[PDB]
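Reviewing the structure listed below.
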4 protein chains.
Amino acid sequence: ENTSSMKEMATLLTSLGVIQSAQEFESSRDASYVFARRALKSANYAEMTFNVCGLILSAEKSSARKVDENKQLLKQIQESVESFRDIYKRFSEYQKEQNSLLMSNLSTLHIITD
Amino acid sequence: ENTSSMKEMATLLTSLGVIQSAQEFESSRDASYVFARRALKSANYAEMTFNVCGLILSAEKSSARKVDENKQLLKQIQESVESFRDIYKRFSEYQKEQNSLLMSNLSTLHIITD
Amino acid sequence: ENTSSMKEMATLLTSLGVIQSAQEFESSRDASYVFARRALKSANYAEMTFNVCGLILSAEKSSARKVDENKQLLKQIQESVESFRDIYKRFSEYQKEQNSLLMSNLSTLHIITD
Amino acid sequence: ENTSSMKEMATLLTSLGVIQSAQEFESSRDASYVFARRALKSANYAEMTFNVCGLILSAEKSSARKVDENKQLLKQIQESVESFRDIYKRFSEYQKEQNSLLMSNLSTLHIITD
Ligand code: EMC
Ligand code: EMC
Ligand code: EMC
Ligand code: EMC
Ligand SMILES: [Ca+2]
């Protein structure tokens, strides 16, 4: 409906450091930005409110995806540390075993206790 | 009040990749989406503003829950690494002990210093 | 201005699982909820818009604090793993040393190479 | 347009603990707060809606950056644990080797099996 405000928004978001370049604001296929553009090019309160509703849901969903990416990384770290501990447990147990086998092998060299 | 816009929103959210299927938008028991639907089917600014308020609080709460899930995972990883370190400490100390017991057992084979 | 909608919101947020009990909605000193209540008890668009602005900034800030809590936990885990690695490095090096001291002590028992 | 509400907001955000000091609200170069101030000093619904749109996008972007900071920390922890495991694997293998070399060196002291 009107590219004036869309233009001013792109410039302002860039100057504020929210986006790296204006072309990025407009154009972008990002749900949040799509709804924002549609909101700026709205001329009636039914389109505007519709588009703001869409902007809020898009924002919520994109943030949720990023938090879920972190959750997956945490799950990988958790299982990795768990696997590590159990490899360490198996090894330590083996080592304690080797130690006693070694001390016993060394008992066959004693002059006393036989 | 009006399923037209609700219908257009479901389609748009799907096409934008915000949701995987439209039926998911409508129907869903998600607080954010419940308020969004109620907001679209509003015909007066008192219901609309009421529903937008609810949408923002629902969004904040759902994001907070996801961030809290990550926090719990971090606490589990932290205690797990701590437990691991202390198992390693106990083991290393035991090993250093076994070493000296071994070197001493080997001193009973020296021809000198006795 | 009007406790009717505040009442309906508390009930709805509870039924939707956003909050655990209605008394919690009203009353709560949470910035987001304070502004939400003020927004519901608004009767003019100047108070309403003022209160919605406050609600969005409060939401952003509370989410930022929770994400920062996770960041602190991550920093503690990172330094903990780093400390652990270096304790392991020091120990392994010590062990490799003990090994060669042991093999050499065992060379004083050879019948050949002397 | 009007510093009255901007003034009341700064005071309220401070009293609610959202910000630590009022001067911080006004002044701040934070995109979210810039748009909030512009929203309060709006006198027409075209500027207001413009500024609220900007506030929501700024909020989304700042939260996304913080979540991305956590993501980077998680990647560093993941690779760190992976590197650690593999140093442990290499060492354990070396140790098991030293053990058998030791047991064999000890077989040259047997009175039987030769
Ligand atoms: C008026 C925002 Hg759906
Ligand atoms: C006008 C959004 Hg409570
Ligand atoms: C009209 C929300 Hg500051
Ligand atoms: C009316 C918020 Hg862009
Ligand atoms: Ca996180």
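Throughout, chain D uses Swiss-Prot numbering, with the displayed residues spanning 320-433 in order.
Cβ from N, Cα, C; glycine included.
Using a 10 Å radius centred on the Cβ of D:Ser419 (mutagenesis position) and all shown protein chains, the other Cβ atoms total 10. In Swiss-Prot, the entry for mutagenesis D:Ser419 to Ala states: No effect. The structure shown retains the original residue.
D:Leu421 (mutagenesis position) has a Cβ environment of 18 other Cβ atoms inside 10 Å. Looking at Swiss-Prot, you'll find the mutagenesis D:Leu421 to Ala noted as follows: 80% loss of in vitro transcription.
One entry in Swiss-Prot concerns the mutagenesis experiment D:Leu425 to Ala. Its note says: 80% loss of in vitro transcription. D:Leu425 (mutagenesis position) counts 16 other C-beta atoms within 10 Å of its own C-beta, drawing on all protein chains shown.
In the three-state DSSP reading, D:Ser426 (mutagenesis position) counts as helix. In Swiss-Prot, the entry for mutagenesis D:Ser426 to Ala states: No effect. The structure shown retains the original residue.
D:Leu428 (mutagenesis position) is surrounded by 15 other CB atoms, counting those within 10 A of its CB over all protein chains shown. Recorded in Swiss-Prot as a mutagenesis result, D:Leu428 to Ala carries the remark: 60% loss of in vitro transcription.
D:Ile430 to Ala appears in Swiss-Prot as a mutagenesis experiment; the accompanying note says: No effect.
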Same-chain residues at least 6 apart in sequence whose Cβ lies under 8 Å from D:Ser426 (mutagenesis position): D:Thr432
Number of other Cβ atoms within 10 Å of the Cβ of D:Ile430 (mutagenesis position) across all protein chains: 7
Proximal to chain C - mutagenesis positions among D:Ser419, D:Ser426, D:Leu428, CB under 8 Å: D:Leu428
Euclidean distance between Cα atoms of D:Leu421 (mutagenesis position) and D:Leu428 (mutagenesis position), Å: 12
